[PDB]
Amino acid sequence: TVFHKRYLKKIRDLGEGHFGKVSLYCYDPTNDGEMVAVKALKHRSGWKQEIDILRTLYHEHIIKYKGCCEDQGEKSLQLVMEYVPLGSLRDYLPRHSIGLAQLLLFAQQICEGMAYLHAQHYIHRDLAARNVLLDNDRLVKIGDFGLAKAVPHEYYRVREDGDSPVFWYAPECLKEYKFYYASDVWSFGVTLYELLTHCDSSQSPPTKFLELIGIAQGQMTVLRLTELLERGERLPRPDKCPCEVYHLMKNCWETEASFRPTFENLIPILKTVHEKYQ
Ligand SMILES: CCNC(=O)c1ccc(Nc2cc(-c3c(F)cccc3Cl)nc3c2C(=O)N=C3)nc1
């Protein structure tokens, strides 16, 4: 379980999660070696939580935990996870014309992993394309559990103190700072919107929501976003997104949380929709 700093040579950075950098290391005990993703602390309370969460989770659509490397440089542990060089769907989809059936297999896979995460009484709180990694052409894994919390209750009371991804968030999260299982389903709807736009930047939630709100009064982007969503306005139907999928997307974006489907509801619908366009 314990990786040694001795045989752990840094190759490059992969990116920034919620607490500190994700980096590529070759772990070569032989000195002639397994390649691993290492998340590090640059906060200290939330970081300890990501370690304890991912150490509990085992699923084919959750990023593989490997171990903890006792990092003398930050007086803490680094999280060591499997390396997947294809990276995030936000990285991959803009440069690979993936067909509709494959995108729905990805969406089925996210729901299976999220169904598992809910079953273990955890919310994700940043289910976005940027946090879904591609292991291969037809397998995705959820990463970044930096904002994930244990539900005690049907929701966690979040704070304003935090790097909140407001463009992926349900009205109840934005207004009443309550995060329900049903709030992760709304985030899934936005993620599904990202998949069907091949995570095109010009088509992104922040781009499209600020296109509706504007930038003239930035101190109420949230208030304007909350009102826009309560008046029933939604991100548009992506080019070549089937009517049926957009309806499922809108069902995930139900203003009332109790009217959104659970992930266990979505799985057989996405299974069946996948089969059709295949
Ligand atoms: C710009 C090109 N992008 C890549 O070349 C690339 C390839 C693989 C990659 N892998 C990531 C990326 C993350 C990660 C991150 F760095 C920032 C935010 C969210 C996530 Cl899920 N986490 C893990 C991994 C990984 O292999 N194991 C864990 N990251 C980037």
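We're sticking with Swiss-Prot numbering for chain A, so the shown stretch reads 890-921, 924-933, 940-1049, 1052-1177, in order.
Positions of Cβ are set from backbone N, Cα and C atoms, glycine also.
Sequence-distant contacts (6 or more apart, same chain, Cβ under 8 Å) of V911 (ATP binding site) comprise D902, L903, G904, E905, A928, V929, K930. Under the three-state DSSP scheme, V911 (ATP binding site) falls in the strand class. Residues annotated as ATP binding site in Swiss-Prot: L903, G904, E905, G906, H907, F908, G909, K910, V911, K930.
Classification of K930 (mutagenesis position) by DSSP places it within a strand. Among the mutagenesis entries in Swiss-Prot is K930 to R, noted as: Complete loss of catalytic activity.
The C-beta environment of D1023 (mutagenesis position), restricted to residues of the same chain at least 6 apart in sequence and closer than 8 Å, consists of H907, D1041, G1043, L1044, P1064, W1067, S1086. What Swiss-Prot notes for the published mutagenesis of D1023 to N is this: Complete loss of catalytic activity.
The feature active site, proton acceptor is assigned by Swiss-Prot to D1023, with sequence analysis given as support.
A C-beta separation below 8 Å, combined with a sequence spacing of at least six in one chain, links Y1054 (mutagenesis position) to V1048, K1077, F1078, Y1079, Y1080, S1082. In the three-state DSSP reading, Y1054 (mutagenesis position) counts as strand. For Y1054 to F, Swiss-Prot lists a mutagenesis experiment annotated as follows: Reduces basal catalytic activity and abolishes IFN-dependent activation.
Close to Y1055 (mutagenesis position) in the fold, though at least 6 residues off in sequence, lie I1020, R1022, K1046, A1047, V1048, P1049, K1077, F1078, each with a CB less than 8 Å from its CB. In Swiss-Prot, a published mutagenesis experiment is listed as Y1055 to F, annotated Reduces basal catalytic activity and abolishes IFN-dependent activation.
The mutagenesis experiment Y1145 to F is recorded by Swiss-Prot, whose note states: Does not affect phosphorylation state and enzymatic activity. Listed in sequence order, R1136, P1137 are the same-chain residues at least 6 apart in sequence whose CB falls under 8 Å from the CB of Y1145 (mutagenesis position).
A helical conformation is recorded for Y1176 (mutagenesis position) in the three-state DSSP classification. Taking a C-beta cut-off of under 8 angstroms and a sequence separation of 6 or more, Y1176 (mutagenesis position) has the following same-chain neighbours: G996, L997, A998, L1001, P1141. Listed in Swiss-Prot is the mutagenesis experiment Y1176 to F, annotated as follows: Does not affect phosphorylation state and enzymatic activity.
When Cβ atoms from all protein chains are considered, those within 10 Å of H907 (ATP binding site) total 20, not counting its own.
Apart from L903, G904, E905, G906, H907, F908, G909, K910, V911, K930, the residues listed for ATP, the same chain places the Cβ atoms of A931, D1041, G1043 within 8 Å of the centroid of those Cβ atoms. Only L903, of the recorded positions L903, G909, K930, place a Cβ under 6 Å from an atom of ligand 1. Once the 6 unmodelled residues between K933 and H940 are set aside, the endpoints remain 9 angstrom apart, Cα to Cα.
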